[PDB]
Amino acid sequence: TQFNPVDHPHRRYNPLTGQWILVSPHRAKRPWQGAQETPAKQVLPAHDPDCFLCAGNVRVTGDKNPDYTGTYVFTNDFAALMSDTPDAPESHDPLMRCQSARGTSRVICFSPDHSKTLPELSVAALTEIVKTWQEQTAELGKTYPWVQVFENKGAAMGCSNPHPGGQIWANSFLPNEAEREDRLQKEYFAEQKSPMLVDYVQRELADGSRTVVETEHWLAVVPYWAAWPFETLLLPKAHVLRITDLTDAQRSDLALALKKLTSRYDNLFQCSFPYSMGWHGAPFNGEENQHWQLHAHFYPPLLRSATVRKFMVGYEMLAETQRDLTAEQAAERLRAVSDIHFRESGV
Amino acid sequence: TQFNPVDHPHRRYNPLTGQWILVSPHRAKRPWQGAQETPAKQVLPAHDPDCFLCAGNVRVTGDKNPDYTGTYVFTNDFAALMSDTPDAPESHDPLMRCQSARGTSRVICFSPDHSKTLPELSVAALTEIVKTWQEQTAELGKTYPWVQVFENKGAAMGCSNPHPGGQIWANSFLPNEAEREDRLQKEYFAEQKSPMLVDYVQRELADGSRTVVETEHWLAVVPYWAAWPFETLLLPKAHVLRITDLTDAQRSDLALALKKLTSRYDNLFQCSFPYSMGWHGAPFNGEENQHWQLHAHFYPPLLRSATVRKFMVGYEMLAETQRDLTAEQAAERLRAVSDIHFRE
Ligand SMILES: O=c1ccn([C@@H]2O[C@H](COP(=O)(O)OP(=O)(O)O[C@H]3O[C@H](CO)[C@@H](O)[C@H](O)[C@H]3O)[C@@H](O)[C@H]2O)c(=O)[nH]1
Ligand SMILES: O=c1ccn([C@@H]2O[C@H](COP(=O)(O)OP(=O)(O)O[C@H]3O[C@H](CO)[C@@H](O)[C@H](O)[C@H]3O)[C@@H](O)[C@H]2O)c(=O)[nH]1
Ligand SMILES: [Fe+3]
Ligand SMILES: [Fe+3]
Ligand SMILES: [K+]
Ligand SMILES: [K+]
Ligand SMILES: [Zn+2]
Ligand SMILES: [Zn+2]
């Protein structure tokens, strides 16, 4: 029979991780008698008097938040890393070894509006969000080789506070993913003489099958090797090492691309769409980081609808990540909707 | 200053995967205003007239389940892999490439009792399950190099049907986890001339800090490099390549170990403790597999209680797995409860 990706299971390679993804095109056909998701409330007040993240509010620690009107960053009250933790008793033990971990964790409130997420923020407000990301990265980068900007959106994504915002965790070392991505990109570069992701963008631009968002300076695709159902990869069309290297134009364009990307997500099921997202750029290790290409990953759990997510469990944990629909199907569904948040368009 | 694992963040290495785990011992003290889990109901019928996995019931596809006893295995009505899928077009492209994928998927009903989870089952019944896992492994191993026995238990673990049971997915290739575990174990062996987990078992025996369950032939510990809060690694004290290689004594002993382990898990929060678990053993690839050591991993998501789980999200996906308590603290908590199921 003729192989048909559209219908035959197969594995696809993730050149960033050196790992495969198993695709079973029709897995989703099976009866779902599992957990039903809890979709989020449409009606939240712009200011919650109890919210530990709201402006002019006291934190769990008593610390009072400023009367902030744009973004706001403060050191996490429960940081995952400290800048002066004692060094660990590092050894060579092939079985039980440990290593030192220093760094910090900061919290970023997107805006004082307790009820408005990224797709609902103005391009101007989004641009401030980017400037803050850059600011944070430049400062921490001065001290730590790995600065990780991210965000957990929605209960399904492990958020512990409903205020819109993100986090920044800095590390004295290169975490798993960073070291891997770093090495893999470096090898490709050494061999191909061009940045892996830069070449990837070209290919995607010429194809279109997986394109979701395309702006003057950015591209958002459902990567070939996507893991999560509607997972996306957001990249600059031009070669850029870190977030801190974006030009002002790329910067405002990024704000636009984000709004569009997240609006499509929310438009997909006509609901606030949960996800985990974050930025990957060259580490501040003082090395030649030409092999790098800045990029953001978006990992959303929703699959069938607003109340049915994907669960990366048994097989995925013990063997390999699996997907129940192609990246092409995912991208197509994402292209079908509007890139204007339903709340803003009034449709 | 003076380093103390329960107070200071640090990273631990997982030699099975060659990856690190970030430990931040006081992270769970933060307020939690996130999701609240829904704990599984305690009272369920022994037979559910509408259950697709229940004895004598008609499946989704209309096929009928027999009036079985003990375990019941059938080919998944929506298998994720097939035995005859056409080969993919293989290339050596550095950015966009695919590979073939063949195999099968089977469903294993633990017993005809719709309401009895593993720890609720007798050692005899559990022994029957072990026999089936073995038969299934030996069987599929004839055709596939990778046989994956597993179980998704509880809503939080993405289970799609409440009947107590698991799955077996076979693959014509070695999936990610298999390939790496094989490679790393092989490397270790070549250098140490001893199996990685065999040595590991001894090192743990000589410590006891992370021990949770210990029987004549098995050991269950919160691995040194544990990711999930109360994760455990279950393994035979003696070198055993695959589950099919167990002696009958080892097998009957494994059932005992399983009952004990799972009873402790349920007792931790006095609820049916969810998890994803599976078995890892030598692949059927006709190669020198002495480096292998059979073992089971249990990945339970619960963290603070019956309604609050651990989430591997943002930082974890973009950077590195992280934990809010030490392997040692968790092991202690597990040891603190009775190995007698709270509802026996
Ligand atoms: O008064 C307050 C209230 C909250 N916070 C912080 O606000 C953050 C909100 O972060 P969010 O992204 O919602 O989730 P977290 O509580 O950090 O935990 C999630 O994100 C982590 C990093 O991905 C994971 O390790 C957890 O398992 C996952 O639940 C938390 O870190 C809190 O420590 C404060 O600093 N002060
Ligand atoms: O009439 C029926 C009813 C059910 N089933 C099968 O019963 C199985 C029950 O397996 P379970 O462990 O409960 O979950 P799954 O539905 O397979 O899916 C989970 O397990 C997979 C393997 O880890 C993941 O890919 C998913 O994302 C995760 O939700 C399913 O696969 C069904 O296809 C049949 O074959 N016939
Ligand atoms: Fe990346
Ligand atoms: Fe393993
Ligand atoms: K958030
Ligand atoms: K199950
Ligand atoms: Zn708020
Ligand atoms: Zn049943």
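Just so it is clear, chain A uses Swiss-Prot numbers, and the residues here are 2-348, in order.
Cβ coordinates come from backbone N, Cα and C, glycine included.
The UDP-alpha-D-glucose binding site annotation in Swiss-Prot covers A:28-31, A:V61, A:77-78, A:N153, A:159-161, A:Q168, A:311-312, A:316-317, A:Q323. As a published mutagenesis entry, A:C52 to S appears in Swiss-Prot alongside the note: Decreases enzyme activity 3000-fold. Among the features that Swiss-Prot reports, Zn(2+) binding site is placed at A:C52, A:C55, A:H115, A:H164. Swiss-Prot gives this note for the published mutagenesis A:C55 to S: Decreases enzyme activity 600-fold. According to Swiss-Prot, the mutagenesis experiment A:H115 to N carries this note: Decreases enzyme activity by 98%. While the structure shown retains the original residue, Swiss-Prot records the mutagenesis experiment A:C160 to S or A with this note: Slight inhibition of enzymatic activity. For the published mutagenesis A:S161 to A, Swiss-Prot gives the following note: 7000-fold reduction in specific activity. Here Swiss-Prot notes a mutagenesis experiment, A:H164 to N, with the remark: Decreases enzyme activity 10000-fold. Under mutagenesis, Swiss-Prot gives A:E182 to A with this note: Decreases enzyme activity by about 50%. Abolishes iron binding, but has no effect on zinc binding. The Fe cation binding site feature in Swiss-Prot is assigned to A:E182, A:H281, A:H296, A:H298; the stated evidence is experimental evidence.
Features as recorded by Swiss-Prot, highlighted on the structure.
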residue : record                           : contacts (Cβ under 8 Å, 6+ apart)
A:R28   : UDP-alpha-D-glucose binding site : A:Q323, A:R324, A:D325, A:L326
A:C55   : mutagenesis position             : A:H48, A:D49, A:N66, A:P113, A:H115, A:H164
A:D78   : UDP-alpha-D-glucose binding site : A:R60, A:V61, A:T62, A:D64
A:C160  : mutagenesis position             : A:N153, A:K154
A:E182  : mutagenesis position             : A:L17, A:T18, A:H281
A:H296  : Fe cation binding site           : A:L198, A:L234, A:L235, A:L236, A:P237, A:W280, A:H281, A:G282
A:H298  : Fe cation binding site           : A:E232, A:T233, A:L234, A:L235, A:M278, A:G279, A:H281
A:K311  : UDP-alpha-D-glucose binding site : A:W229, A:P230, A:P302, A:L303, A:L304, A:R324, A:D325
A:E317  : UDP-alpha-D-glucose binding site : A:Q323
Have a look at the recorded positions (A:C52, A:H164, A:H281) and report the one with the fewest Cβ neighbours inside 10 Å.
A:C52
DSSP-derived structure type at A:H164 (mutagenesis position), helix or strand or else coil:
coil
Sorry to bug you, but what's the C-alpha spacing from A:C52 (mutagenesis position) to A:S161 (mutagenesis position), rounded to the closest Å?
11
Filtered recorded positions, from A:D78, A:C160, A:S161, A:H164, A:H296, A:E317, whose Cβ is under 6 Å from an atom of ligand 1:
A:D78, A:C160, A:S161
Reduce the DSSP letter at A:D78 (UDP-alpha-D-glucose binding site) to three states and note it down.
coil
Which one of the recorded positions (A:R31, A:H115) has its C-beta surrounded by the most other C-beta atoms within 10 angstroms?
A:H115
Return the members of A:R31, A:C52, A:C55, A:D78, A:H115, A:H164 (the recorded positions) with CB less than 6 angstroms from at least one atom of ligand 7, or none.
A:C52, A:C55, A:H115, A:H164
Is any of the recorded positions A:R28, A:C160, A:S161, A:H281, A:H296 near chain B, in the sense of a CB under 8 A from one of its CBs, and if so which?
A:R28, A:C160, A:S161, A:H281
For A:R31 (UDP-alpha-D-glucose binding site), which of the three DSSP-derived states applies: helix, strand, or coil?
coil
Distance, A:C52 (mutagenesis position) to A:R31 (UDP-alpha-D-glucose binding site) (CA atoms, angstrom):
41
Please go through the recorded positions A:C160, A:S161, A:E182, A:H296, A:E317 one by one and keep those whose C-beta falls under 6 A from any atom of ligand 5; give the result in sequence order.
A:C160
With respect to ligand 3, which members of the recorded positions A:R31, A:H115, A:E182, A:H281, A:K311, A:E317 satisfy a Cβ distance under 6 angstroms to one of its atoms?
A:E182, A:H281
List those of the recorded positions A:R31, A:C52, A:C55, A:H164, A:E182, A:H298 whose Cβ lies under 6 Å from any atom of ligand 2, in sequence order, or write none if there are none.
A:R31
If the Zn(2+) site is taken as the center of the Cβ atoms of A:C52, A:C55, A:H115, A:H164, which further residues of that chain fall within 8 Å of it by their Cβ?
A:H48, A:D49, A:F53, A:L54, A:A56, A:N58, A:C110, A:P113, A:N162, A:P163
Does DSSP put A:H298 (Fe cation binding site) in a helix, in a strand, or in coil?
strand
